[PDB]
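Remarks on the structure that follows.
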Amino acid sequence: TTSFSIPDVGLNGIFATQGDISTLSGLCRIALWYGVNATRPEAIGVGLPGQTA
Amino acid sequence: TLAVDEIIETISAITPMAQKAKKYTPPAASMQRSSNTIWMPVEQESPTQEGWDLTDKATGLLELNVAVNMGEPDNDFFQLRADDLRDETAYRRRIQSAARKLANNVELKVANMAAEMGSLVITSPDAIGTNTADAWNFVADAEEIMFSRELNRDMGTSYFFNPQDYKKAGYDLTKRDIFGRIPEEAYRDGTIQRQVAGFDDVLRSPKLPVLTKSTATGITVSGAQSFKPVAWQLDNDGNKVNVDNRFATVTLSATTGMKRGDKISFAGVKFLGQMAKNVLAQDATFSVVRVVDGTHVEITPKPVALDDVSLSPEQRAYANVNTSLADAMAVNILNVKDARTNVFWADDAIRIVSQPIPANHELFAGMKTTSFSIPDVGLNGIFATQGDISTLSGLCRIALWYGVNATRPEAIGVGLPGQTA
Amino acid sequence: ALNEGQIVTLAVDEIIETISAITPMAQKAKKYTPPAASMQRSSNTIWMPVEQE
Amino acid sequence: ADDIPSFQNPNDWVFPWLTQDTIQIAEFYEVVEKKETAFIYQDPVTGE
Amino acid sequence: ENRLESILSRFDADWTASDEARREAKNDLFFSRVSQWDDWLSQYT
């Protein structure tokens, strides 16, 4: 494994590789672990235009 | 009982053909995309006319090409176990045996390709010890056919005997009742000479294949066929796809008993002088490369005819046979008995395309890959090891990627002695 | 003419960019990073206090 | 000053700490070695 | 081709190259300066 940086957003992931000798192949995996949590739903809002019956 | 790590050495081989053949390593990045095949042009031949008023008779241009590609890797996958003490001492020697085996396999492929794609065939009606200087005559026939065909021999020429016929040649040399320098060398050692009848290197190769007899009989060309030199052709989508110059598919009456490597010759066609286009007295000989379908075969020297009228002049510039196929001519078979072959060639007719196996990349992390030099021959493969998830074990893989290509089948030859019966 | 020579096919490595995206929402959201191996796949929840009324 | 900058935050969320700062920016120094023109004047006093 | 792209490519290379050494050093600084008990999964259970 090694670290993997993501553009734009300031997140860091993991970059892992593995080699298989039998088939002479390689697996590569990029994993990113995060959670988007809204701690104040009363502060988050939504605007809906054109709500006609 | 006491095992004693005192190796009883038992085998010792040699790879003359493989260490002699030229080696080519094209750029891997381009060869990945080009489907592991590349194209190489062929020396140009010019048509010629004589006269004063040559209006509307201006020829075009035409340059032919050959395609060289690669096969599949030759591995030595094996499993290594610690906690054995018999896989501790055996592994160190298993690596070396693997290297020798891979070199031997490369040489075997080279010899087989040369023997089954050598267009020029020199057949003899009896064994080599039948007459005096008969081995010299056998080598000189090959030299004479190369000279008459006027094939490029700047790089060199080489003749490979099998042990049987090499010993017969040495016996012929020693029986002379005269001892100068050549008979004394053929007495003290088995060597005939390092150069015989004009060849620049006359060796003996123990792994020369045996060309089994052909049970093909009563075969005739089915319908007139004209083969035209070409450098590409249109595919179904309108694209231009290159054409390999070293093959021609003929339609016979019945291709029963033929196989890859059969030496044949049609009745009536004769070799030309290539450059001068003068008709030789020899029968043009071809080699069966593939038995496709049941009434078609694929012979390696494309029989461009000199008297063909459907050939545009720049195509007729490449003629190497005096007459085309005449829809009933008998196709005689030249290998009528089982005989281990003697193989001659020009040194620039066989190449060994090689590629790498990039197992040192970041992708193949966890398996340790180093280079691995195959001895004798000039080739490099990979040596990769990786352990198991548990149980204190491992795996080893010695891999080598190459492909043996015969770019000049008309310059590769075959010698078949004792072709009676 | 009829220069019936040898035909190849070219591939140039001047790529043609076609996608161009922006992430204002994720740039505006505040990124928090627990240290090293702070929380595992099993327990990754966190309880934070709410300002007292 | 209206556009608050952001960069890879080099610190980690220390749970027992009430407040951590959130403004980040980067200073990127790079060095270029090149052959540039130099003038050999003659000193009005002495030397060059 | 973008100047920012080249700068950030170099920075990402260096940042991902010096990762584990930086995190070990940060751990050592925290251990030596704030607390020797970084047991944060527990300490709350």
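Numbers in chain C track Swiss-Prot; the residues on display, in order, are 2-54.
Each Cβ is built from the backbone N, Cα and C atoms, and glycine gets one as well.
Under its mutagenesis entries, Swiss-Prot includes C:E5 to A with the note: Impaired phage growth; probable capsid protein misfolding. Among the sequence features in Swiss-Prot, the mutagenesis site C:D14 to A is noted as follows: Impaired phage growth; inability of the mutant capsid protein to interact properly with scaffolding protein. Annotation of the mutagenesis experiment C:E15 to A in Swiss-Prot: Decreased phage growth. Mutagenesis annotation in Swiss-Prot: C:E18 to A, described as Decreased phage growth; the structure shown retains the original residue.
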Using DSSP, would you call C:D14 (mutagenesis position) helix, strand or coil?
coil
A correct count of other C-beta atoms within 10 Å of the C-beta of C:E5 (mutagenesis position) gives 19
Going by DSSP, give the three-state secondary structure for C:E5 (mutagenesis position).
strand
Long-range neighbours only, meaning 6 or more apart in sequence with Cβ under 8 Å: which ones does C:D14 (mutagenesis position) have?
none
Quick check for the class: what is the C-alpha distance, in angstrom and rounded, between C:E15 (mutagenesis position) and C:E5 (mutagenesis position)?
30
Can you list which of the mutagenesis positions C:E5, C:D14, C:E15, C:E18 come closer than 8 Å to chain B, going by CB to CB distance?
C:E5
